[PDB]
Structures are given as C-alpha cells and as structure tokens.
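Trainee: There's a structure below that I have some questions on.
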Amino acid sequence: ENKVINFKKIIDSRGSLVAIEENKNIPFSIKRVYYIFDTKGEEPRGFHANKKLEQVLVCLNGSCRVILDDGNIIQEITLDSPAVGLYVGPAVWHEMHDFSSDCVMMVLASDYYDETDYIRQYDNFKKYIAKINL
Amino acid sequence: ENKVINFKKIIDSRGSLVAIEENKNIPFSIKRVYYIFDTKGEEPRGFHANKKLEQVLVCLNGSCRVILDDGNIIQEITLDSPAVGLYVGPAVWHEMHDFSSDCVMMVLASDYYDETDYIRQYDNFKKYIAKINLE
Ligand SMILES: Cc1cn([C@H]2C[C@H](O)[C@@H](COP(=O)(O)OP(=O)(O)O)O2)c(=O)[nH]c1=O
Ligand SMILES: Cc1cn([C@H]2C[C@H](O)[C@@H](COP(=O)(O)OP(=O)(O)O)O2)c(=O)[nH]c1=O
C-alpha cells in the first residue's frame, strides 16, 4: 500500500505552484498546519503514531527521509520534492531523518495538536494495531 | 498591526517549529494550502484582489517582497521569516516581488481555488472599492 501523493504542479516562467485542498486532493479536512525549519543536529524525529489524527507530510525544501509503518509494512521514502505528499493515516508510525540543512518540512493535519493522541512506544503501537486487528 | 502575524515559534536542539491552527492563530478556516517554489525570473506575481477570499502569506524559505493595498493605503512588507504571516483580506490588492532564488512561499486560504473571485484590473478594483464605500 502506497502512501505517496503526487500533486498537480503548475509551471511557468515564474516558477512552480502546488495547490492542496482539504477533502479534495486530500482525504481530510484541514485544521492545522505546521512546519519544521532551521534544523540542526543529527537526531531524527517523529517516532509516534496517532489514533485519530490524519496527516500529509511535505518537504518544501531540501529533503528528508521518511519511514512509515502502518503495522503491515514499513515504508521508507525520501522526500525532496514539494510536489510529493506523504499520507500518514491514523494508526501509522512515522519517522523523519536525514533532514537536509536547508530542509523545510511541512505538515497538514486534520486536527488540532493533541498530545493525548500520540503513541510514543513503537511496541505499544505494534500492540494497538493488533487489537485493531480484531 | 492587524495585517502582520506573529506566530509562536518553538526552538530546540533539533530546530524550529511553527504551528498554525485554523481559527486559532488565523482568523479563518483553512480550506486550501498552496505554495510557490523553484522560482526564477524578474516578473512579479500577484496583482489582483479577491472579493471573498481570506489569505495568509508565509515565506517558509528565503524572501519575498509583498505589496498591499486596500484601495485606501498602501503597505509593503518583506516576508523572510517562517514565523511571520501576513493577513490578506477580501478586497485587498496584492503583489509579490523579489522572490529569492530559494524562496518558498506558502499561502493558507479560506476556500478553494476559484478563478471568479479575482479582480485582475486595478481600476475596477479601485472602482470595486468605491462602489463599496458608498455602501
Ligand atoms: C506538531 C506540533 C508541535 N507543537 C509543539 C509540541 C512541542 O512543544 C514541540 C515539538 O514537539 P514534537 O516534535 O511534536 O515532539 P517532541 O516532544 O518529541 O519534541 O512543538 C505544537 O504545539 N503543536 C503542533 O501541532
Ligand atoms: C493559487 C492557485 C492557482 N492555480 C492555477 C490557476 C492558473 O492557471 C495558475 C496561475 O495562478 P495565478 O497566479 O493566480 O494567475 P496567473 O497565471 O494568471 O498569473 O495557477 C490553481 O489551480 N489553484 C490555486 O490554488
């Protein structure tokens, strides 16, 4: 199961543009937009999962390597094009690594920041899935 | 003052984080998120106004020099910080200039793209506004 989303990209003498509409070219309604920039150090991030939240992750500059695990398959994806979106469904584990220095990462979430929706134990994630599986 | 937006930025060992939340640190509901990149050239962008659309421009990388006009007064602000947003309301003429080479410009909008919400002629815009004032 592929999670990548290629967005229609407009081009011209001016540059590029990519438009992202809730419930249109994305499975959900947008309620939060966030982004990580001016990164340093060599520690990855993420390593969590969400029970309700739905997201789409995009690398708008530079690139970063993403690992997705839906409890079925672990997928690794290097993002380095603002035209490629990565769908991170509920009950899916994710991690960011290899954040280039000029990297800008953006995330579109379907819901406000909720610390309580966050699974922080890979192992617990793995379990939560099982149950889900029955 | 009512146009410029200061987003709470989070800085740590790892980097910086900024989260925008519909109707939280922005006056409207996000229906679409668009962005410009891989720019090049010396021909600007924008030069129109929208009738109902509410927007917010954010320079995620490099810089951009923007112009605003609500018919009334003219304003200019150079967006170069991911933490700064710029509110662009209905009936506001606008222009984007000087995109740095490494510029990423993002825009959060109230609704989906709609070719018909635009005013691509300044005079009509001016008119548009006049017509409004009377009201
Ligand atoms: C993603 C996100 C983060 N934040 C805050 C949460 C933290 O205080 C900070 C970064 O945390 P985050 O990278 O999500 O997790 P961690 O605890 O491992 O650092 O940014 C928000 O306030 N809202 C959001 O939507
Ligand atoms: C902003 C935006 C533009 N577009 C497309 C429509 C146009 O063919 C193209 C150009 O955007 P625009 O700058 O608005 O106009 P113009 O090309 O006349 O200067 O972008 C979308 O499809 N969706 C969007 O959300």
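We're sticking with Swiss-Prot numbering for chain B, so the shown stretch reads 2-136, in order.
Technique stated in the header: X-ray crystallography, 2.4 Å.
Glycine is no exception: its Cβ is also placed from the backbone N, Cα and C atoms.
Heads up, here are the entries from Swiss-Prot:
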ACT_SITE  B:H49  active site, proton acceptor
MUTAGEN   B:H49 to N  Loss of catalytic activity
Trainee: Run through the Cβ atoms and count how many others sit within 10 Å of the one on B:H49 (mutagenesis position).
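Mentor: Taking all protein chains shown, B:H49 (mutagenesis position) has 16 Cβ neighbours within 10 Å.
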Trainee: Indicate whether B:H49 (mutagenesis position) is helix, strand or coil by DSSP.
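Mentor: The residue in question, B:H49 (mutagenesis position), is strand (DSSP, three-state).
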